[PDB]
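K.L.:
Before we start, here is the structure in question, set down as structure tokens.
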Amino acid sequence: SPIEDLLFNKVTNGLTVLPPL
Amino acid sequence: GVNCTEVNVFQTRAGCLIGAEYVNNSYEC
Ligand SMILES: *[C@@H]1O[C@H](CO)[C@@H](O)[C@H](O)[C@H]1NC(C)=O
């Protein structure tokens, strides 16, 4: 959605990061 | 998170899976 896109375009060793489900 | 070219293989976005194949249909997991 356009509001979702506007929200998306506003928020920017041994330490892995698990991806969300 | 390992591109396992240095170790049935399917590559997810969470890593690579060994021992499980890929199925087109979907069910509640
Ligand atoms: C794994 O490496 C190959 C070659 O370096 C690359 O083509 C492939 O996209 C890589 N896997 C992922 C999930 O990016």
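Chain B is numbered as in Swiss-Prot; shown residues: 614-620, 641-662, in order.
Recorded method for this deposit: electron microscopy, 4.0 Å.
Cβ coordinates are placed from backbone N, Cα and C, and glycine is handled just like the others.
Just lifted these from Swiss-Prot, have a look:
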| type | residues | note |
| --- | --- | --- |
| VARIANT | B:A653 to V | In strain: 19B/501Y |
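How about a rundown of where these features are and what they're close to?
P.N.:
Within 10 Å of the C-beta atom of B:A653 (variant position) sit 10 other C-beta atoms, taking all shown protein chains into account. The secondary structure of B:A653 (variant position), as reduced to three states from DSSP, is coil rather than helix or strand.
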